Amino acid sequence: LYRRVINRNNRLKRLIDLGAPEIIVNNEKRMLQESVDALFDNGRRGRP
Amino acid sequence: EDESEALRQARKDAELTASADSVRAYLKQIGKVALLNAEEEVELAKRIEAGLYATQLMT
Amino acid sequence: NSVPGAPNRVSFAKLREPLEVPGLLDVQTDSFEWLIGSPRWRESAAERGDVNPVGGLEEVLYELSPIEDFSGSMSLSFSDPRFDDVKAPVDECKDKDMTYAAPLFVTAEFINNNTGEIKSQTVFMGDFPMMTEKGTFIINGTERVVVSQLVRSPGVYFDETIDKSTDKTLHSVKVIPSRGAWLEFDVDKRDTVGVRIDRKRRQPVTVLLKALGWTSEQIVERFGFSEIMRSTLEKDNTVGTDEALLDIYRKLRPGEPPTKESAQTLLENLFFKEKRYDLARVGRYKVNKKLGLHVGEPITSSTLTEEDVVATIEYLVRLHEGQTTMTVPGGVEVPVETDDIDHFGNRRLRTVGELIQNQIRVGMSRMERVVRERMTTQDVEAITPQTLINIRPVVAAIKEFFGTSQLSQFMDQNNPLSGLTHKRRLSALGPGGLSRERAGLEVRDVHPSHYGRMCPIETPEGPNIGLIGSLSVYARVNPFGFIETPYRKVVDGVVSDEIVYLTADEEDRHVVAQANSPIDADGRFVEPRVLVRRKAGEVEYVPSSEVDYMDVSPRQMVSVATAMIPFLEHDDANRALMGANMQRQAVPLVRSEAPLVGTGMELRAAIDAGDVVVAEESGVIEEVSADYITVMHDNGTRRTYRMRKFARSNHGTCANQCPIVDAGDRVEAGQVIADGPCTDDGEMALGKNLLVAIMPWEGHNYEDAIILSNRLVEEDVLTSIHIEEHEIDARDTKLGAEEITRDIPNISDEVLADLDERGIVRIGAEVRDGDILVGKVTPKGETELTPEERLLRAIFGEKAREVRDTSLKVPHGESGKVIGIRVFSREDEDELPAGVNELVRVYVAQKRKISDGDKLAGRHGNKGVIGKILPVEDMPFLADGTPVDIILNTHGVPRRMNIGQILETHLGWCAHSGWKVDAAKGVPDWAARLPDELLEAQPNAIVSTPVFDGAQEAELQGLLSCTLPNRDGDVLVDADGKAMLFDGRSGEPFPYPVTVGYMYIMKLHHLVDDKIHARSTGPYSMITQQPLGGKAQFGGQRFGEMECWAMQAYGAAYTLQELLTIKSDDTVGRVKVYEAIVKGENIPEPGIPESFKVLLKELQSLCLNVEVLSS
Amino acid sequence: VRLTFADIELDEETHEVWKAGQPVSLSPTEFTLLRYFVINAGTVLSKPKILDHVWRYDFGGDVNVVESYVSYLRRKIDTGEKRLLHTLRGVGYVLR
């Protein structure tokens, strides 16, 4: 879970520092949020 | 059927949906832009080349 | 007897059964034969249902073929699944940890229609694991059994419910297909009828019917009587097939825009296309039989159909209207009633063949996906079936099932009974079925359809009570997975010899009579009214001229283990359950004397368990030794049976086999040649006959405890061989290679005496706790050398000793001799796991004698531990001077209602002493119906009491009356079964006679040597510093929350503090307390447990600002 | 009690080494290095092992000293066609 969160965060920061469409950036942000939610509670929202 | 406010509101209400699954939401969001062809891509290339040249000039 | 070498076993059975017990391994053997497609199963299908004989593998192949591309100009297909000779024999595979398997080949046809091309190739599909002749699989040297499981058959099920709001009677139906999306209908609290599909809780039937191409006029024309859903239709608020289709689409598939064609194609694809929705052939048969759709047509098009759906709706509405009979258009008239989910006409049995076929189906689905992708990608006209097929998913799937699935378990072999009961067992867990977290009491109950299908007595006792049972002794599996049982038929009130196998479906449409009915030797019963089972599981009396079926025999309702309990009918249900559950835990002793009293089932159980060598061809016996037996057949050829000796079973018990034949005697086919672990002369013998008195003695048999004489220790009457294996492997590592060598640093010499030059203990060298079995030394190099080590090597001259000694030491708490050693190495071509170059297994045996704390049991659920072993002089002894062998308390019998054990005691004494009924003036009244050849029995005779056609109490009393004296003229046991005992301690005769007899006592696998644990200081876990748990590690007892509550209730605080802090978590406290206790000072103050700090940091990592405040 | 590995024959008591009958005189450091190599034939010995055993613990210098000594031993007894004292980069040395 920690690795997933780190990967999503690093990819997001690379995306914003490189410049990308807002839909791509928002998808990455949603992935990061879901990763953090999985870290604390795996399965509280949606399928685990 | 197709006209007289029959299915347009259905399409709108369908597009206004949570789609809690992230992959499905991403597919919905990616679905809103039409595909291109050779002409459209080449003039897009022309436009980005012009933008890059202008940025270099301003630098 | 119908068995050539059967010992004579006089029986008390009054009635003669029509048919003999079937092959007890049929449930597994026939299923696997069906899966493979052997000519035996070919003939079976030819004689029964020859309309479409197709094996499991052939069926899955024909279903998968043909695989098509998008173009359709080229395709692939499979045909002719053939096997090949197995890799190696079963003994070899078990020896070298192979898998008893065989190659599999498929004749792949690749066709090309654009130009015309046929490519035929025998593609190697993989190495299919095979099933031994005894019904077990050999996987990596282990015997595994795939237990058949119980699942609800896919199909259509109706149920009725009370709303409890207005006491309105609601009816619902579920179409549950295997591998599909659910279909649902119901009637709501109001008149509205709901069709919530795929868990979408809307859509009255109007929209579905309209989307099915039907109009309102057609609906009212066909379905006119249904005023309820006629009103529902009047409240459709949606007209038009396109409108209904778009409504269904926008409900089930949100977020996508409906189209004119996507709606139609999705509605068709959801159910009517077999690619996404298919009831199995069993499901299609069930729906067809339920709705009377096709009765003279073959099974095909397994997917659902529109007329099937409309028939389902018609059935539901007719049922809710109170109807009792319906005739679907073009279909046969059928009754209208709700369905029971637990009735055995709906609870099908997935067997080994079905489970294997399903796993193959998964593997070949992955196959088809991969081949379609590759067949698209690769260039055309250069493609081959070999280049297309990639068997890795298939072999991976079959491996992933055969290992690590709870439906595939180690075949426990404490004894042949345990093996035969692990096979022929019906579980209800695993994938596709309910779990222990899900079990309902209604599921755990005994359904009346169980009679003759699954035993109601034999079942595990723990939390999984009722979820695991055993097949009835006469049971059989229908071709569709439904359990069917034989029964005779009565015509004109006369019972024929005709036997028909009947499933629980047709049993309700019949009135089956009773097994032990007073037949008149012609066909008629003496009384007009007979007690029978009616349609609804009720039992009632009926005129004899109206019944239509009768039980084949008694014990039809019972399992194989329970059928070995004498006087079963005299035992309470739960105590008989306990006895049947303990029959399969008895360890194999060194002698295994056949019981004095038994049933006829032991012979067939021992024969069919496969643990007894049998002469497969009649012939003379040429020569016999302790390991092999050679037989000279009639037709010139001779055969040699090798006999396994002292082989360790999966549960650490000996599996010795011994010949019981001479050097010149002839044997017939099927006769026992050599008896096995728990067998005597070819019949199962799980214990010993012990002379028993049933009086309480000095309180040592208080509360189910048992007392024994010391002669049971001395004569080895109760003793067992326990063989244990130990493994160690030399494997490569980053610093080099570990080596198994007798050179091991800083070791003494006497402990090296038993080690040979190879580095492994000599065969036969006795060993004890703490010794070295394998001297295996590992390359470590050097570590932080403490100053003291350098000082020591300086002061005395200790050398480099660069290596570390991770040698195999015997685990704590056992000893014994060494049987043999197997050594594996790569230099001898032996296949080993990657990274390991040498493997060593060491076998150690202990001849464990009987001792206190060991668990003994009868066959009637009367278990108990051994309170005290008593000297032979200090035991109650009869007037003859023979001491009793075992003493059981008398307060345990009447409270638990197992008087059958006392009946067994009396009959055992009678059979041990012999008898002669004096036929001076005819036979007495009680012996009028008693069979001949039983009026006179020699001493130490053997008698069989079939479970329900047993020995009556009057017969037993009469037998006890005439009990001819033992050596001189003396009747120690009087008319009522009692006898006068002399107290061996004070000498005075016991004031009142107590009952004595011979009882069959068995030693269970609960020896105290395997249950004794103590811990002072050992390992600790990593995340928290708690001690470990279990005898595998060094253990440490669990002080739970209930124990904490008890400690607080006492008001005892300091001992609670010490039990929580300085014994489990406080690391500095642990070290300091050990130092204090060794040095001799008082225990120091406890600190803070490490688990609390772990919790603090854990809560801190959840973004919670939690801290401790000191003031 | 004679230490051996194929070609190399080391005797402690008489203090010289043979190459299938070819003796050569070695420095004491290199002699201890060769001896405590040969007794660990086929086993990897890391640099801390080497330095702590052959040299004293208090060796406060840099490590390439053992590098130079392994070079000495290679050009001395490995000078045959085959290479015995192989090196595992970042780990250590093995004679094999």
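The numbering of chain C matches Swiss-Prot: 30-1140, in order.
Looking at the header, which is where the method is noted, we find electron microscopy, 3.2 Å.
Here the Cβ of each residue, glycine as well, is placed from N, Cα and C on the backbone.
Of all Cβ atoms in the shown protein chains, 8 besides its own fall within 10 Å of the Cβ of C:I147 (mutagenesis position). C:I147 to A appears in Swiss-Prot as a mutagenesis experiment; the accompanying note says: Weakens interaction with TRCF and CarD.
C:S149 (mutagenesis position) falls within a strand segment according to DSSP. Other Cβ atoms within 10 Å of the Cβ of C:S149 (mutagenesis position), summed over all protein chains shown, number 10. Experimental mutagenesis at this site is recorded by Swiss-Prot as C:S149 to A, annotated: Does not affect association with TRCF, but weakens interaction with CarD.
The natural variant C:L436 to P is recorded by Swiss-Prot, whose note states: In strain: vr2; rifampicin-resistant. Its Cβ taken as reference, C:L436 (variant position) is surrounded by 19 other Cβ atoms within 10 Å in the chains shown.
All protein chains considered, the CB of C:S437 (variant position) has 19 other CB atoms within 10 Å. Listed in Swiss-Prot is the natural variant C:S437 to T, annotated as follows: In strain: vr3; rifampicin-resistant.
Other Cβ atoms within 10 Å of the Cβ of C:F439 (variant position), summed over all protein chains shown, number 13. Looking at Swiss-Prot, you'll find the natural variant C:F439 to V noted as follows: In strain: RJ37; rifampicin-resistant.
A C-beta separation below 8 Å, combined with a sequence spacing of at least six in one chain, links C:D441 (variant position) to C:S447, C:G448, C:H451, C:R613, C:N679, C:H680. Under its natural variant annotations, Swiss-Prot gives C:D441 to V the following note: In strain: vr3; rifampicin-resistant.
C:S456 (variant position) carries a strand DSSP state (E or B). For C:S456 (variant position), applying a Cβ distance below 8 Å and a minimum sequence separation of six or more within one chain yields C:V176, C:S177, C:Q178, C:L179, C:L436, C:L496, C:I497. According to Swiss-Prot, the natural variant C:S456 to Q carries the annotation: In strain: vr9; rifampicin-resistant.
In Swiss-Prot, the entry for natural variant C:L458 to P states: In strain: vr12 and SP22; rifampicin-resistant. The structure shown retains the original residue.
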Inset, instruction - Fill in the CA-CA distance, C:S437 (variant position) to C:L458 (variant position), as an integer in Å. - result: 11
Legend entry - Long-range Cβ environment of C:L458 (variant position), under 8 Å and at least 6 residues apart: C:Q178, C:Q435, C:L436, C:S464, C:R465, C:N493, C:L496, C:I497
Inset, instruction - Compute the C-alpha separation of C:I147 (mutagenesis position) from C:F439 (variant position), stating it in Å without decimals. - result: 47
Legend entry - Local backbone state of C:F439 (variant position), from DSSP in three classes: strand
Legend entry - Rounded Cα separation (Å) that holds between C:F439 (variant position) and C:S149 (mutagenesis position): 41
